[PDB]
Amino acid sequence: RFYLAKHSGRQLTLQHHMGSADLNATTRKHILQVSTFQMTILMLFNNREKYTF
Amino acid sequence: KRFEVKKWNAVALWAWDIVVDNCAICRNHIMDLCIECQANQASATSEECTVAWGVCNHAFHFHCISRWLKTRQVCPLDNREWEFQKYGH
Amino acid sequence: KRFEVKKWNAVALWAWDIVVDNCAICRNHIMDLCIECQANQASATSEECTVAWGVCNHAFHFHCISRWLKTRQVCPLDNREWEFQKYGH
Amino acid sequence: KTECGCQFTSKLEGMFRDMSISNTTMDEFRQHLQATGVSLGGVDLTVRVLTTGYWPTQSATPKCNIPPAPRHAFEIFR
Ligand SMILES: [Zn+2]
Ligand SMILES: [Zn+2]
Ligand SMILES: [Zn+2]
Ligand SMILES: [Zn+2]
Ligand SMILES: [Zn+2]
Ligand SMILES: [Zn+2]
């Protein structure tokens, strides 16, 4: 929304094969790391565990 | 929840007026041949006719912009010197 | 619901300072004669005295802007050469 | 132009400039729905902006009741 409101002219195509992230897990709170590949699978696990292929 | 995302670092690519539905020089499509090719075959004889990519993120058929470089120089949709930062889609 | 609208494609027309209550040259009304006509009849003798429409979307009585084309030219409510894109309301 | 002259033919060039104006205003308003979009009545909108004398008088601009999601869209555009 910002890139289309202020810098109107470009198209922010979405992708997954680049970048990283810091997954804050939680006895202590150890923050993990996901390189834009395991974010979707871990999010689906957060929504509901006991999944498969 | 058990796992919560704190940081993210996506990299967002951007495109100028490449017009994926219409090359701005000949008006046919980003792909699908050009006005100087029409028929897929038309005696292809090796060579090529793909999508040329400029530094100003504009796209045309490699041929259309090579033929437009005989009429002008600075990329059509701006005033920056057209470069050839890529060949193909 | 049974029917839901997804797309729409209205076309929205626009008007400049035509002032439907007052021609900007003579100040009488968009219609209802002018200062150089007053009485509806006043020996109409064919001819006319309706409304003139410019390219800059401004409107005046045909008579008023025809006699104003002698005092100046560029439509009085801007600085664009007055055109005659219409005749009548 | 290479026949009648630059008279009632330059009137068509003016109409094409009007087409340009309309498309540009349309894309600009789609962009500003991103900034606004208060209601969800502007899901997919394609508004065109033309000039009075430029186009043949469509009619007497009817004022019949209009659909509400279109009501919200027209209100946002106005
Ligand atoms: Zn081309
Ligand atoms: Zn070609
Ligand atoms: Zn360019
Ligand atoms: Zn008047
Ligand atoms: Zn008069
Ligand atoms: Zn004007």
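Numbering, chain B: per Swiss-Prot, residues 20-108 in sequence.
Determined by electron microscopy, 7.9 Å, according to the entry header.
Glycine residues also receive a Cβ, built from the backbone N, Cα and C atoms like all the rest.
Some features that Swiss-Prot has for this protein:
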- B:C42, B:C45, B:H80, B:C83: Zn(2+) 1 binding site (BINDING)
- B:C53 to A: Strong reduction in ligase activity; when associated with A-56 (MUTAGEN)
- B:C53, B:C56, B:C68, B:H82: Zn(2+) 2 binding site (BINDING)
- B:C56 to A: Strong reduction in ligase activity; when associated with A-53 (MUTAGEN)
- B:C75 to A: Strong reduction in ligase activity; when associated with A-77 (MUTAGEN)
- B:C75, B:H77, B:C94, B:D97: Zn(2+) 3 binding site (BINDING)
- B:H77 to A: Strong reduction in ligase activity; when associated with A-75 (MUTAGEN)
- B:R91 to E: Impairs UBE2R2 activation by neddylated Cul2-RING(FEM1C) complex (MUTAGEN)
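Features recorded in Swiss-Prot, as mapped to the structure shown.
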residue : record                : Cβ contacts under 8 Å, 6 or more apart
B:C42   : Zn(2+) 1 binding site : B:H48, B:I49, B:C53, B:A78, B:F79, B:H80, B:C83
B:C45   : Zn(2+) 1 binding site : B:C53, B:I54, B:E55, B:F79, B:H80, B:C83
B:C75   : mutagenesis position  : B:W35, B:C94, B:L96, B:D97, B:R99, B:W101, B:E102
B:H77   : mutagenesis position  : B:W35, B:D36, B:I37, B:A43, B:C94, B:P95, B:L96, B:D97, B:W101
B:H82   : Zn(2+) 2 binding site : B:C53, B:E55, B:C56, B:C68
B:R91   : mutagenesis position  : none
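Cβ proximity to the Zn(2+) 1 site centre (mean Cβ of B:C42, B:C45, B:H80, B:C83, cutoff 8 Å) flags the following additional same-chain residues: B:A43, B:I44, B:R46, B:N47, B:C53, B:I54, B:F79, B:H82, B:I84. Note: the Zn(2+) 3 site is recorded as B:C75, B:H77, B:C94, B:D97; in the same chain, B:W35, B:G73, B:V74, B:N76, B:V93, B:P95, B:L96, B:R99, B:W101 also have Cβ atoms within 8 Å of that site's Cβ centroid. Each of the recorded positions B:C56, B:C68, B:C94 was assessed for Cβ neighbours inside 10 Å, and the highest tally belongs to B:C94. The recorded positions in question are B:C53, B:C83, and the one with the fewest Cβ neighbours inside 10 Å is B:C53. Listed recorded positions: B:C53, B:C56, B:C68, B:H82, B:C94. Those with a CB atom under 6 Å from ligand 2: B:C53, B:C56, B:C68, B:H82.
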